[PDB]
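Report on the following structure.
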Amino acid sequence: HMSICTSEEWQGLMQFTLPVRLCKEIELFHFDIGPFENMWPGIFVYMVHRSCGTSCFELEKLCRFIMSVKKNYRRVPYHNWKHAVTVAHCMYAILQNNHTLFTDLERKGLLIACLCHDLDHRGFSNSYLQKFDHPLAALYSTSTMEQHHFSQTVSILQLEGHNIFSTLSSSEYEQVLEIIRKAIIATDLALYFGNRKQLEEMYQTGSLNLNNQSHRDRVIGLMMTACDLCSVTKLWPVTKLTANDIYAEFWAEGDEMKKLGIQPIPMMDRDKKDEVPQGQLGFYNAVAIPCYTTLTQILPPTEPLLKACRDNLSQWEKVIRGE
Ligand SMILES: CC(C)(CO)n1c(=O)[nH]c2c3cccnc3n(-c3ccccc3)c(=O)c21
Ligand SMILES: [Mg+2]
Ligand SMILES: [Zn+2]
């Protein structure tokens, strides 16, 4: 079952007007949604209307969908409503800078998938649920949470007056639900490493073709990872604060493992905070930097994401050195 938004919630969203000061700021990659909480659902409406159109979705149905997605996001330290809008904004920025490379159906599907990619996240990783035999792990063997996030997306759409894709043709509706499915599954970090390695091989050899559906799905998959990790592409104080939020969620998972007598990995151990800057260095070198490097190679206008990630790596390197 899903939590439904109140009549006052979507009615207020329909009446929302985005300030002219922000419409110029929202187009840039390094944009931080953080200081505009009350404007987050309205920011998404504006983003949808600028990427797709003012009549792509019925304004009533769209406002109902957004506010109901918000209510189904848990009050965890990182994988919350704030994360969803940050991921959706990064997708908007990528789509805006490479608009014609993607179809109308893909732009609509990817912005919706981004807002729904971590729906009903309980604050626990896939390895935790699989190790401690959580009901979700029995229902989904691999990409546990990601398979659950897609199921919750379908459920929100199945609600009365929430089906934003009902006006699409049967074949297009089937296509948008498959774009969303593959995009949400791609946010499982375990799948990223193999996906980036294949794309690097396809790019280097010059065999990468955007007309090829298998290559298209791989590119979209990398875009999903790049959006999911975009907190590493913000200004250093924003990046620094977001790191505290994800570690509060990692440490809480470790605290749960400790209650069962199992010692977590240093990254999930709050008694091992000193190892966080070195752990961050490893994450940028092996995960973040290669992601944005490959993304820049395939989609050159995404270059500012790699630059901002490199700037934050240099900042973590200054922490280790003592500077
Ligand atoms: C990008 C972020 C949040 C920056 O603070 N970050 C980090 O520093 N370490 C990690 C991190 C470390 C280990 C595993 N996953 C991580 N993810 C993650 C979590 C869920 C789904 C996909 C990726 C991050 O976003 C992240
Ligand atoms: Mg996720
Ligand atoms: Zn995420």
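Easy rule for this one: first residue shown is 1, then count along the chain.
So how was this one determined? The header says X-ray crystallography, 2.1 Å.
Note that Cβ sites are derived from N, Cα and C of the backbone, with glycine treated the same way.
Per Swiss-Prot, the features are:
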type	residues	note
ACT_SITE	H79	active site, proton donor
BINDING	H79, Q280	3',5'-cyclic GMP binding site
BINDING	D118	divalent metal cation 2 binding site
DOMAIN	6-323	domain 'PDEase'
MUTAGEN	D118 to A (Swiss-Prot position 830)	Loss of activity and of zinc binding
MUTAGEN	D118 to N (Swiss-Prot position 830)	Reduces activity 1000-fold
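Features per Swiss-Prot, on structure.
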residue : record                        : CB count, 10 Å
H79     : active site, proton donor     : 23
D118    : mutagenesis position          : 25
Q280    : 3',5'-cyclic GMP binding site : 23
Original post:
For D118 (mutagenesis position) and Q280 (3',5'-cyclic GMP binding site), what Cα-Cα distance in Å is obtained after rounding to a whole number?
Top reply: 22
Subject >> Three-state secondary structure, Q280 (3',5'-cyclic GMP binding site) (per DSSP) >> reply: helix
**OP:** List the Cα distance (Å, whole number) between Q280 (3',5'-cyclic GMP binding site) and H79 (active site, proton donor).
**Re:** 18
